[PDB]
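Engineer: Below: one structure in structure tokens.
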Amino acid sequence: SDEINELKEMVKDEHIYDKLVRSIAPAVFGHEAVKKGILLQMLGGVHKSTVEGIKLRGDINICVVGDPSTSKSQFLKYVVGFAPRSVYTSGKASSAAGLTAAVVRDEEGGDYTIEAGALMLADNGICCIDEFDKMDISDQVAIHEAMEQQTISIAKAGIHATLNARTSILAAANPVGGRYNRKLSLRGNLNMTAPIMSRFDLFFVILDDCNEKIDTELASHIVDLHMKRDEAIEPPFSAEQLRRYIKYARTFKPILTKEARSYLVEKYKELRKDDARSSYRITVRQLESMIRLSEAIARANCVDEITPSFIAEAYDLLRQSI
Amino acid sequence: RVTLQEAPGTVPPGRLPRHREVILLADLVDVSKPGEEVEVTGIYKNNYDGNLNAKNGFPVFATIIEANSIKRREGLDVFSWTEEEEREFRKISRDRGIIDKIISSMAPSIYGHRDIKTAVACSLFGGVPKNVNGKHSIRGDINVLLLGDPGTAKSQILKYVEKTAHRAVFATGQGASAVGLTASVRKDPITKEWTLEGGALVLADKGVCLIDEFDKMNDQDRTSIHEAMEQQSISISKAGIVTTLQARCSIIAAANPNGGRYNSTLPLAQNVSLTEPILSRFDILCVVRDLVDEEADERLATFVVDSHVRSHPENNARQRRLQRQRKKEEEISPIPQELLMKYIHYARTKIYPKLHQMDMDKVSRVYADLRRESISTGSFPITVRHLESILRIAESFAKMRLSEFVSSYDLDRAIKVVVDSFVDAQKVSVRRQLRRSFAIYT
Amino acid sequence: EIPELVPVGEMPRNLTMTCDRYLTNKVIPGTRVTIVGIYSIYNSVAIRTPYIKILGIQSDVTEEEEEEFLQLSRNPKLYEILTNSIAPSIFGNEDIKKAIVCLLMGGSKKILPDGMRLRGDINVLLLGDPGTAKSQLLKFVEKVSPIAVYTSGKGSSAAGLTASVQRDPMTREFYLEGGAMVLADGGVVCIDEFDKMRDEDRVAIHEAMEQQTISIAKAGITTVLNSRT
Amino acid sequence: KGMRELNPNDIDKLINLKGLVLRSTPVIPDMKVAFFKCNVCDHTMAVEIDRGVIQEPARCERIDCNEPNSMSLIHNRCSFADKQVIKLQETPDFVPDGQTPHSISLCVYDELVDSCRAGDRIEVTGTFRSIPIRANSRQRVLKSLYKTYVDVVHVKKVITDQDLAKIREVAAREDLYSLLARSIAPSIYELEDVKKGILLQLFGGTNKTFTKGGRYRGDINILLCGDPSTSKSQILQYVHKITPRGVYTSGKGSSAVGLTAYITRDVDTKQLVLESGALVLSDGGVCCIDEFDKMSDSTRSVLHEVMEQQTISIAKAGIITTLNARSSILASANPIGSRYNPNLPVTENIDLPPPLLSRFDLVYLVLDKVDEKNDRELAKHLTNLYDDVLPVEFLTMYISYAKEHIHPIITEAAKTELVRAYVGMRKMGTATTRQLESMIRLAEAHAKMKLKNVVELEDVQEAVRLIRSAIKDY
DNA sequence: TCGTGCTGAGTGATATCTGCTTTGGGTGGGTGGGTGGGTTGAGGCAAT
DNA sequence: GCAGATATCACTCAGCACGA
Ligand SMILES: Nc1ncnc2c1ncn2[C@@H]1O[C@H](COP(=O)(O)OP(=O)(O)OP(=O)(O)O)[C@@H](O)[C@H]1O
Ligand SMILES: Nc1ncnc2c1ncn2[C@@H]1O[C@H](COP(=O)(O)OP(=O)(O)OP(=O)(O)O)[C@@H](O)[C@H]1O
Ligand SMILES: Nc1ncnc2c1ncn2[C@@H]1O[C@H](COP(=O)(O)OP(=O)(O)O)[C@@H](O)[C@H]1O
Ligand SMILES: Nc1ncnc2c1ncn2[C@@H]1O[C@H](COP(=O)(O)OP(=O)(O)O)[C@@H](O)[C@H]1O
Ligand SMILES: [Mg+2]
Ligand SMILES: [Mg+2]
Ligand SMILES: [Mg+2]
Ligand SMILES: [Zn+2]
């Protein structure tokens, strides 16, 4: 009853959305878009199966690209230290196996068996990859079915099986060279090709722009972290409160309104027109991406119907990457 | 004796499966084969085993299930039909445009890509294998290669046909190997003599072998499939068990062009890394292209959003649920899926259409024109393999009507399919001339 | 069990058999046979290993046929009819048809007292673009010849062709097992997809056709085998 | 005695051995006193064991109950002792003509169990015993050849208040910085700034345990890139000697997997295990790399995570775990050309990606200019081989005490000017937050040297002074 | 008050008996010998 | 021919009741 009272008090506040955005990743300094993306990824989206029997994905993938020395890995470490189910992996260390189902001979047995991997232990959870670029091409294509189909099919030695890995993958990548090139396009900066980029729900490029005021603020904050230890960090919501509130929201299953459907169609048309006669950055996935983001945003406010405002906010989040 | 293991899905997240040994006595032997989902009702017995006591160090007893009945895992089988149903299929086949309904009723949740639907339906229905005095063998399977831009509803269609097909095996390019595609050797615990397992291709004989991310497979694995594509048999030599296995299955492959996108200017040769032989072996090559158009994108967005809203989890009691499910199914499909699943099996089982008499000169003229216009550089020569594919697709199309007479309409439609498949694969510069020359057929 | 009777998706089952006295050396591998015998069990929970005790062998394998063949040879267009029977279902390629006929019949053996015996067998190379029925020709050649082996170059390896040195598991002694050519001795071997075959296997085939006696005599044993093919 | 000089004459006599531990079995329980219980009267008695034989009773010792052969052994109530078997390999020096070194088995009981680890040099005193070997399990028959082994009775693995009073005296010395910088590398001549930078790496920054986030580690990374003939490798070896843990990995002699960790299997246990690579083996020490430029970028990508997160995560072939690699990195590089050309910028002369050079806390540049006096003095210094410095034995204790006890805490005066210093560094323009964190770490490390619990303005001033004058103040 | 011949009882030594292999695997070897048998397949890592 | 686990038979000893 007391926890329920606290939960309803949490919901009652009309500034919940920005409060959660501020609370996420308290150690890092003022990265609102990335924190919003992490929150929406944590909430997730509704997964559905049509009358067909084919499954529509309901998870969200986010890739944060930035120059070295920026606050990329801090977000990943926070997610690993906060999410219910999650694992941490490195691009160079990870291989095709381990990141997927592996076939190893049974202990005290002559028969082969399937050993879980990073994408299996993180079922219904968030998986973190620190250096996406450093991963080999052979290993990169390993996570192609798990990203969209959400299933892993292996036909190795007498082990014909079709496993399921319904995991959300969050990764951090460096540019092709040393620093992000403003002139070159996103695909130009990253060695990742069209399919992988299309699979990813969002892209958050972080630029270490130079400014006196924000430089002073960042220096003061980072020095305060080392001087005052933890008391210098004051999230609006404690970790336990945040993990309770997130748990509450995930039970809701929002639905779409008619005007919201028409508005979403209009925004997809706008995105396709903007990309312009092929579309390298926008595919049919992006429509489902907007749907998932809108559903997650509706979950964040604890409502069971998506108003056009949530769709507009999701479009703003998606358009930012371009 | 068989080894029963827990279903991978039922196992909690990332836990080891648990296995037992089941003993089948008289009247139950050879009732199941590896790779089946079964339900076993029997007596759970135990007995003293000295080896277990010596190993573990405690008085533990071995346990095994003495089977009393084995069943496969609505009813018993959807593919099975009754005499009453066989009368319904004949009535439906009498429909003037049944073929169009079958094509439309296939993957309705996907809006566009009608050429994909036609090709995949033809592959599912299959052809009629032919033998001539034991001297000439003609394959009846139809192979379809899917190629196009990243987001085009490619893998989902393969997943759908996996469910629809009677005996289907799904393998991904990355997660596959030749040993798992041909066979694996085991040691029999009783006779201690090496036996031989079945492979992915073998398990899908007289069915379909779906391959996703085909371009990602290694060269050796891609050679392992050359034999099954044309020879329709796999040869094995391991542990002195030299023998030949039967593999007569159709292959549907999906891949994305080399470099991540299809450059319409360049030909299909450079676009995909597959070698000329395998490319030739494919019958229908439905190249997919993702362009930008206002009206098409509006329609696609409307359909996708309607599909998403229609399938929301929120949107006798069992009979009412079935009735609403049927309402939606008829909403997107002119023919119910359940009827189509049995229709495919019945057509593949009981009907073997044959060519009685038909004006050869039509297809001969089409072949001559194809060769005349294919001499242009950058176009693969039109070998007789295209003429064979025309006949195979004609037989499959006639199978749709459950008619043992291949009429003219089916042959012209097959000509259209093959001509369009060839035309789309070529470059733009040659595409203009090819489209100009071919008007009656397309 | 016969390939036809094998149910779909299952595997051929084997059965051990025993013969004594005048029923030995009556069959060779690859011959269809009909067996009359006793289905008995010999001890090797409380199970027994089945086997068959042979009592009669009737394999599907005079002067009248000699007269018929002699009359056939008297036909004035024997060459043309034989070239017609070669791949009746494949159009054109008459020169390849005649060459395949010559290969099927082969050349007379030559032996010299000194030791230099010339080769008599014939080999042919078909090198054309896809969609030309080369594989169909090879299949027909395999079927027609009394002894033939159809092998895919990429499907097999150095062990498949020529010969490979292995070890007997039961006795643990190094022994030699022949390849496709050894199994094709005295017959014809139809190799398909010469290109995909590895270079080491290609040079092995080079030696095998050069001497027709695969020389693998080392590694615990010094045995050699003939590969006249 | 030598492992190759033990004869039958020396059986059952006290000998002294020295060797290298190769492998030790887990703890083995050895019975000391047996426990018997009568099945009839439930009477319990304890009997001793002599020469590995149980003095079992024929019948119950009670008078009223005398049922014969009714006594049973209660396995879980007998007293037990500790036993362990070790394999000792003779030192490589003793090998006469380069053959496989011999090995001798050892037995240790009670306290000496788990006293020597694998791969350690020990000196063991024990009895050179001999024991028969049974020909087969099911007979008393014995082989004529006896097994030889050693019964160990002693093992030796080869701060006082007075020292603390002595150490506290040095700290009062005004020229402590120069004394330590001159004693760390006595031989190297006129490299005071390089020595100072090297010294501050040994002390290290300050450790912080930090919930609501992640741990912050005060480890300093130094790069020594310059002209060839200058003393770079010499300093690398000198520091390698001082540090308690460290691996002298080189360029093109190490692999990506070799540095982090190698997946293998244990034959004895038949289980999947993983070994420790060069970086992991240096946990808490200072890693040393000689030829950084002559290293494929595939392996260098491993160091990205070590210098940033102080951890390595591996996920492959069913092993998903993270190994701590809390170590300092000290690498050296040589110019692309035969020498360093001042004209072109730094990013061109030394190779390495520009971003990587920013990760390093300090990046020195030592060049061998030509002069009529510097060369003269250097020649006079390197020829004498054919200004006092502290003995190394005391210096190691000094650094260990400082690293263990002291824990500086930043002050407000430090922050007030650290913000200024960082913003000024960024204003003149490469300069990123990593430079500010490096300044923090260096200021904390220097305070450790003087044994202070508060970082003062002077220490941070020295840190910033060192940073500007490393790359060099053109 | 007591001395000794008869009896049941229980070990001691000795008679027959089974067993004398046993076993999968390279820190058990090949001067123990193949009529005692051993017939993978995926994944990781150095070389390049 | 050799060692080990097992069961067989024969011999001798402490108790008992009676008679001296
Ligand atoms: N015409 C369409 N109608 C409906 N949904 C479509 C259509 N085209 C694409 N989609 C959607 O696009 C998404 C793409 O995922 P899908 O599994 O179908 O293949 P993919 O991952 O894009 O394929 P590829 O292997 O070529 O990368 C799916 O959700 C599918 O629903
Ligand atoms: N004259 C012909 N008559 C009949 N079939 C022919 C003829 N020429 C070519 N073919 C074709 O040959 C095919 C079988 O041989 P196939 O094309 O596989 O040989 P191939 O060219 O060696 O193959 P590949 O080069 O692709 O490995 C048949 O499907 C067939 O119709
Ligand atoms: N905004 C920030 N807030 C707190 N710490 C920061 C911030 N920006 C950078 N840092 C610090 O700078 C260091 C360098 O970032 P790093 O994790 O190396 O980025 P990358 O993931 O690109 O390597 C981090 O360890 C972090 O503690
Ligand atoms: N300042 C110096 N002090 C002492 N020795 C020096 C000095 N400069 C050069 N040397 C001598 O020159 C040699 C340089 O070799 P080394 O240190 O291996 O150079 P690098 O490792 O940079 O290739 C050393 O052996 C050292 O004795
Ligand atoms: Mg796909
Ligand atoms: Mg061929
Ligand atoms: Mg050096
Ligand atoms: Zn007792």
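Residue numbering for chain D follows Swiss-Prot; the residues present correspond to positions 312-469, 501-728, 739-781, 792-836, in that order.
According to its header, the structure was obtained by electron microscopy, 3.5 Å.
Using N, Cα and C of the backbone, Cβ positions are placed for all residues, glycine too.
Annotations per Swiss-Prot:
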- D:518-725: domain 'MCM' (DOMAIN)
- D:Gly568, D:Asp569, D:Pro570, D:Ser571, D:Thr572, D:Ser573, D:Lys574, D:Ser575: ATP binding site (BINDING)
- D:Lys574 to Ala: Loss of MCM2-7 complex helicase activity (MUTAGEN)
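Could you give the neighbours, burial and distances for every feature on this list?
Structural biologist: Long-range Cβ neighbours of D:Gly568 (ATP binding site) (same chain, at least 6 residues apart, Cβ-Cβ under 8 Å): D:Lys574, D:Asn676, D:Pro677, D:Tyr682, D:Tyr706, D:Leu707, D:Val708, D:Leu709, D:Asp710.
Just so you know, the Cβ of D:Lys574 (mutagenesis position) picks up 20 other Cβ atoms within 10 Å once every protein chain is counted.
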Engineer: Which one is it: of the binding-site residues D:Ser571, D:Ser575, which Cβ has the fewest other Cβ atoms within 10 Å in this structure?
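Structural biologist: The binding-site residues D:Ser571, D:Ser575 were compared, and D:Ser571 has the fewest Cβ atoms within 10 Å.
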Engineer: Helix, strand or coil at D:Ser575 (ATP binding site), per DSSP?
Structural biologist: helix
Engineer: With respect to ligand 3, which members of the recorded positions D:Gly568, D:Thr572, D:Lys574, D:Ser575 satisfy a Cβ distance under 6 angstroms to one of its atoms?
Structural biologist: none
Engineer: Using Cβ atoms only, which residues of the same chain lie under 8 Å from D:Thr572 (ATP binding site) while being at least 6 residues apart in sequence?
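Structural biologist: Listed in sequence order, they are D:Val708, D:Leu709, D:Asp710.
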Engineer: Can you tell me how many other Cβ atoms are located within 10 Å of the Cβ belonging to D:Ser573 (ATP binding site)?
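Structural biologist: Counting Cβ neighbours of D:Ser573 (ATP binding site) within 10 Å gives 21.
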Engineer: Using a Cβ cut-off under 8 Å and a sequence separation of 6 or more, which residues in the same chain sit near D:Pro570 (ATP binding site)?
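Structural biologist: Same-chain residues close to D:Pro570 (ATP binding site) (Cβ under 8 Å, separated by 6 or more) are D:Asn676, D:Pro677, D:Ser680, D:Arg681, D:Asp710.
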Engineer: Taking the Cβ of D:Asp569 (ATP binding site) as the centre, count every other Cβ atom within 10 Å, in any protein chain shown.
Structural biologist: 17
Engineer: What does DSSP call D:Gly568 (ATP binding site) in the simple three-state scheme?
Structural biologist: strand
Engineer: Cβ under 6 Å from ligand 7: which of the recorded positions D:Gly568, D:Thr572, D:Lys574, D:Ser575 qualify?
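Structural biologist: Within range of ligand 7: D:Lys574, D:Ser575.
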